[PDB]
Structure formats: structure tokens, C-alpha cells
Amino acid sequence: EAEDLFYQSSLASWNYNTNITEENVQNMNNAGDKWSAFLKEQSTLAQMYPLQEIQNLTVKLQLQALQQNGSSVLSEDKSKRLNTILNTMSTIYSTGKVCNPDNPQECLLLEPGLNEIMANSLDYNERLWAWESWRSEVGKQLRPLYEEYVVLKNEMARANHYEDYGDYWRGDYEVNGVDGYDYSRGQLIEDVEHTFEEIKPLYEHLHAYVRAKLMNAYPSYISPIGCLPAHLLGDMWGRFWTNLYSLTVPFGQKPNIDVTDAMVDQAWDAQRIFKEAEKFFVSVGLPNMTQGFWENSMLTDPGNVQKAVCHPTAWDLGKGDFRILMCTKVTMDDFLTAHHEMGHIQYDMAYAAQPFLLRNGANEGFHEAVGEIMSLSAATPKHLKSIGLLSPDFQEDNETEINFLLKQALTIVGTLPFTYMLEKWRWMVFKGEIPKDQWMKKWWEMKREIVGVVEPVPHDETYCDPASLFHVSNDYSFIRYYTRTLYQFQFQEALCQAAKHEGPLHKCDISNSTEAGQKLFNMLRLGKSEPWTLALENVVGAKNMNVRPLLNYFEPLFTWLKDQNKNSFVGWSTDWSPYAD
Amino acid sequence: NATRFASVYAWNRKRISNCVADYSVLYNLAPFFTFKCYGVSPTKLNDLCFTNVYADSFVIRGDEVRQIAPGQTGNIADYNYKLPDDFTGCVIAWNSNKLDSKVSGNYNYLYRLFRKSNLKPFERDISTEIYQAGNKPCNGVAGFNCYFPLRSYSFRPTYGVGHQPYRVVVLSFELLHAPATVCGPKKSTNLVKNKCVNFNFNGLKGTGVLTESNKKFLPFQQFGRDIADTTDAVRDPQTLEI
């Protein structure tokens, strides 16, 4: 009965994202309360489950997601209070108005305003007000809102037989019931600490490479020894370092690998984007295209008479229905996310015979890490020369592969100490390890030692700095991004090991080979019926999380980052400060 | 070509007996989406007849079209219906997007996902029984550890092929010890006169010269004989001329 009540709710969210009217905001609500009533009329009937006598593993993996009572364990006034503060903390992030304190007569908005100022601005003081006033006008009232929120979710976790709320995000990684493949809830803490020790020389060479090229832009603002100022990372927080590629380009005389100039003159449309890129999937050995994906999806923005949010997501609606939604544009980056977002939808195409509790990824990061292995294999020169988009005789030397390697170094490797810095902070604010006067003082002290970023303005306890993101302000998991890269490199290594390609992993290509199709499809069709510690052994052969293909992916880069930083200083310190004048 | 179809656990029965089936406008024209079966080919049915043929009319999801196979088990092939190992007939499917569906999902027709035991082939099981796999009962209500497998469909023409409404007509062929009654179509050729030619009629084989006959004949007879016990007249199989 969950294939009809959630299906009426999730199609109203697809109808709202296609047509934004005043009658469509309430269409998500009246079809959405019946799923929330079915989420609580089933979970109260699932609380007295005897788990001491059931021997079937396919049934007991379904009942573990049904035994969770949810957020309605507590009283009626607190269940009203969690419904109150959650829509408040997401409205002020969406409709937040921020501007300059010097001239407040013009104040713009969120998405066209803050995005352009981190791309091509070089000014020191003008970009400093774009980072400080977002933390001084929106995040001031979050500290009365998060202090009662951090005591709310701790009482939700103690009655559901957990330690704290830090084990709630680690509860999806918990594997129990199988001898030899056991995985505790606290085993993810030391696994993240062990996987970081191999990438600690990888990020420290990336830390010295950014600061050495930025000496010419900022002579009297950046020290040769100390840490990074926070308002010059190319992003709002530092998750994507892709906007700093114009300041950290290794060779400007070498041309970049892109097909933006080659897509215009052949008169390509958005229909030819998804048609040629579907031939990547049938050549591997995945099944063919569905007809509801073609004549019903929105690839073109339907005029200027109606508004439509076209952020890239794959709508796993239900019962075998598969739909995508983005505004497809003619550039290089929109073709790679067309490869990425349909990599999720072909993962959901495999477990079509599995039920509703098994129609998910193996963890909260399995659905997005399996989508990026086709997106990493679409920007390679082996795939782009086979489709005829590039030149038939394009030059490929040792110096032009560094420019392709820095496209995968900035947005993938650079978020991984930032994923470690937030998720260690989010695990310890719910465990009660730090008090209220040390709530925000611990945040930039652990930032200055593990990512090398110092805030230029000191922030007191009345400001809430990490809740300016999308996932913290919507109460989402952030441990999915740390294993997003480790699973996408363990998959991309082990798939084209069977494709007999001799060379580096950045030049590898899984197309025109059916050996990687049957090795993947028996792992994609399992879902939640098999845990991730046995599904990893069928592909890469390792049940543990290891950082071996990440060191072999940037092995031409780690040679070159060693030789360029012979004179530079490796590492940072906790002594330099921009406000220490 | 039915306007109304039956449910997948409420299979109706339409007899095909004592008639001639014309597959030259149904199978040779082929307005359906897919045309595949096992056991016999569609080009073998024009010269092969059986005793009793049965068929039905039901619409499934598009992911349930792989369970319709001889010897198949699954969510539909072990709980809704079953095809036997000696299944002679063929299975024809066709999408029915806008005419068999309605808005907000086609909630008119239901399907059973769980049964208490494995069912036999040709079972019209429309019961509301509860599958049990635990320890304690629930006194016959959809409650604690008691599955309710009856749930309606979600057909609408803007959806994918995984649960697109596919009208599946399982035509079951069966030969018995009784003589055959339903036989497929067969093309005919022209007739020539005044020549020593070969004869391949409906019930007469031989050779000779066909001329005009001025003799009396019956509308039910096939051929006539003379006093010397050889064939001297044949009635047209298509028409009636001795």
C-alpha cells in the first residue's frame, strides 16, 4: 500500500516542480498528509516486532526500516515544535536578503546575487562583505533556533535504542546478522579517521599549490607560511573549488578540453544530448531506454509564461517510473551532469522487482556515488574522440593531462577535508562533548588545523556559521559526501580492470566493452536486500573502505605537485591570523 | 479489441470452439507492440489446428511481462497466475496508454502480490485471504504482521514502461484426443480449365481435366463418382461447382 500513497505524494512534487501555480503548492500537501499518516499508522504497528525469532534475512532487512518510530515518540507540544522550526530554518535560507553595510539602498537576492561574486571578483574588501554579511544577517537568529533543536533530536535518539543523534546518520551504514561481515555503528568513526591519513599528503600538496599561484593576485594579503582567508576560496564555504581554476591554471597557453565551441556549429539541441549519451549505457551492457523518459520529461524550459525549478535530480517516483528534470544548456558542464543524474536513474532501473523498503541505495551515499562513474568516463579523451565531438587528431601530451587532472582535483578532492571537518563537528554537538560557550569556538579551531582556512573576522557564539549550507539548514546527512568519492574511485578502477585498458585511470574508458556490464549489473540489482559489505566484494573485492585507487588516479599529479613545491612550504600552522594586526 | 478488460486474478473465459480463426488480419497486420512467444512460431499456426482454444483480457504492469513464461516464478508468476510447462499457446502484449487508464492513476483494477500458498495453473483466485509467515494471528484484519495484498493499479499515459498499461491477451492452445475444430487461415490459388493439371482440393487429391458439368449436385457433398468407381466431379471448396 506504500506504492500508491507515496506515489500520489511524489507525483505532486513532480507537478509542482513542472508547474508553479498557487493551486499547486497545496497539491503537495493534501496528497502528502496521507503518506505521513501511513508512515505513522504502520510504525506504531511495527513497534512490538520480535526480532529474536525471525531467521529470514530478506524480511529482517525490511523490518529494520519499519521499526524506527521516527520523530513522533515525544509529546504533542514537541511534535508541534519540530514541525514549526524546520520550515522556519529553510525559509530564511531561501528568502534571505543580504547586502552591503556601507550602501544599504540596494539589496538583491540569493541565487543571482551571491553566485557571481565568488566567480570572477578579485577585490579584497568588496568580496569580504559578501561572506561576512551573509553570516551576520541570516545566521544571527539561528543560535536561539539551533540550541533548542540540538536538545530535541537527542531525545528522539535515546528512546529508539541509540547512543546519541550522531549514530542516527551512522545507522544506515550498520550491517548486522551476517557472521564475518559485521559492521558496528561506531566503526564508521575510525574508518573515516583511517581513510583521511592517506589523503593528508594529498590535500597538503593541494594546499600549497593554490597559495603559490595566488601570490601574484594578492601580494600583501596572503602569507607564504600561514592559512587561507575564508573569503577567497571561490565558494560560499569551500565545497567546490572549481571557480578558482582561472587563478590556479597550470598552463594558460595549453587549450582546455571542451566541446562548447564544437556543439554550436553542428546545431545540437537538448534532444541530441540525451540520445548520444544513452549509447554509453547500451554499449556497456545495461538495458535500453524507456519511452516515458522521452515524451514526458522536461529538458527545455517551457517558455517565460510559467516558472519551473529545474535543479538536477532523478525522480524515483515508483513502480518502474523514471523521470529526470533539468534545464539543459549547451555547455560542457551540463553534459557531464546529464551523464551523472541519469547514472542514478539506471541504478534505480535495476531493482525494479524489489519491494518498497528495498528500493533504495545501500547507504545514503550509494545512489550518488554510482552516478558519477559515467560522468568521469564521459570527459575522457577516449570517449570524446569516439563520438566525433572533438578533433580527429587532437594533441595529447603530459602537460595537457594536468589541466584535465585539476578539473577532477578541485571539486572532488577539495571537499573531502571539508566533509571531514563538518561531520566531525556534527557528531560532537549532539553527543554533548562541547558546551555552549565552546559551541562555535571549537569550529574554527578545528578548521585551522585540518583544512588550513582561518576566518578573517572573529565570530562569537551569537552567530551560526556552518548552518548557511543547504544540507545543514534542511537537516540532511553530510556523511554521504565523504564516501561519494571513495566509492566512485573503487568502482571506476574495478570496472575497467576487466576492460583490459593499459594506462592511467584518468585515460580509462568503460565503453565498447561488455565485460564491465555483467560485473556491474549483478551488484546494481541487489539494492537493500544485500548489504554493502558483501556487494563491494563482488566488484572491487574489498569489504573495507580503502584509499588505493585515489592515490593511483593522481599519480602523475602527485609527482608534479612534489616537484613544483620544492621551494614552497608544506603544511600550515595555528599562528597566522588576518585580524592579528 | 475489448473496451473493458478483466483483472489479473479474475480471469474470464471466452471459448474459441467450432469456428475458423482468421489470423491474416490480426497477426499479419500486427497492430500490437510486441510479437513474441515460445513453443510454436506465429508462422506455424496457419497449418496447425487444435481442439479447444481459450483466451482472456487483462492489463498488467510493464515489468510483469517477463513473468509470463512457461516455468517462471516471481511476484506475479507465483502469486497471481501460473503458466504450465506444457503451455502450447502464445502471449501477445500491446500498450493501452490513454484508453485503459484514467487521471491520478487507474485505481479501478486491483492485483494480488502475496498468496498463502503456491497456486496451480488456471486458478481464478479472487479470495481475500491473508498470507501468514509469523507466530501470532491477527483475527482476520489488515493489522499486526498480516499482509493485505489487494491494492489497485497506477496506470496513466505519462509514465514509463515499467508500469505502462500493457493489454496482454494470453491465447492458450490445447490439443486433445477429440478431433480439431479451430484451424488457421490458408490462402488459395486460381483455377484453370481444359488442361491436365494437378488437384489439391479440400478433400480430394488427384489429376485430370476440369470441364463444365451438367449434372445434379448437392450443397453438402465434396465429390462424386461414376459407375466405374473413379472421381468424375468435384465441388469448389471456396464456392460450389461440380
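Note that chain B is numbered according to Swiss-Prot, with residues 343-584 shown in order.
Cβ atoms are placed via backbone N, Cα and C, with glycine included.
According to Swiss-Prot, the experimentally introduced change B:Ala475 to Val is described as follows: Increased resistance to neutralizing antibodies. In the three-state DSSP classification, B:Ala475 (mutagenesis position) falls within coil.
According to Swiss-Prot, the naturally occurring change B:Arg346 to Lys is described as follows: In strain: Mu/B.1.621. Within 10 Å of the C-beta of B:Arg346 (variant position) we count 7 further C-beta atoms, all protein chains included.
Where Swiss-Prot documents B:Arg346 to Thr as a natural variant, the accompanying text is: In strain: Omicron/BQ.1.1, Omicron/XBB.1.5, Omicron/EG.5.1.
The secondary structure of B:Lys444 (variant position), as reduced to three states from DSSP, is coil rather than helix or strand. According to Swiss-Prot, the naturally occurring change B:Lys444 to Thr is described as follows: In strain: Omicron/BQ.1.1.
Annotation for B:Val445 (variant position): same-chain Cβ neighbours under 8 Å, separated by at least 6 residues, are B:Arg498. Annotation of the natural variant B:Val445 to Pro in Swiss-Prot: In strain: Omicron/XBB.1.5, Omicron/EG.5.1; the original residue is retained in the structure shown.
Taken residue by residue with DSSP, B:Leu452 (variant position) is part of a strand. Looking at Swiss-Prot, the entry for natural variant B:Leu452 to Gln says: In strain: Omicron/BA.2.12.1.
In Swiss-Prot, a published natural variant is listed as B:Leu452 to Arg, annotated In strain: Delta/B.1.617.2, Epsilon/B.1.427/B.1.429, Kappa/B.1.617.1, Lambda/C.37, 19B/501Y, Omicron/BA.4, Omicron/BA.5, Omicron/BQ.1.1; Contributes to cellular immunity evasion and increases infectivity. Around the Cβ of B:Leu452 (variant position), the same chain contributes B:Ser349, B:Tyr351, B:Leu492, B:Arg493, B:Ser494, B:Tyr495, each under 8 angstroms and 6 or more positions distant in sequence.
Variant annotation in Swiss-Prot: B:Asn460 to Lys, described as In strain: Omicron/BA.2.75, Omicron/BQ.1.1, Omicron/XBB.1.5, Omicron/EG.5.1; the structure shown retains the original residue. The local packing around B:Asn460 (variant position), expressed as other Cβ atoms within 10 Å of its Cβ over all shown chains, amounts to 9.
For the recorded site, B:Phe486 (variant position), the DSSP three-state label reads coil. Here the residue is the original one, but Swiss-Prot notes a natural variant at this spot, B:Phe486 to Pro: In strain: Omicron/XBB.1.5, Omicron/EG.5.1.
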DSSP-derived structure type at B:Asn460 (variant position), helix or strand or else coil: coil
Candidates B:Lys444, B:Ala475, B:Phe486: member of the recorded positions with the richest Cβ shell (10 Å): B:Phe486
Pairwise CA distance, B:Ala475 (mutagenesis position) versus B:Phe486 (variant position), rounded so that it is a whole Å: 12
B:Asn460 (variant position) versus variant positions B:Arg346, B:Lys444, B:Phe486 - nearest by Cα: B:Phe486
Chain A neighbours, restricted to the variant positions B:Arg346, B:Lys444, B:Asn460, B:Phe486, by C-beta under 8 angstroms: B:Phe486
Nearest-integer angstrom distance between the alpha carbons (Cα) of B:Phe486 (variant position) and B:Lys444 (variant position): 33
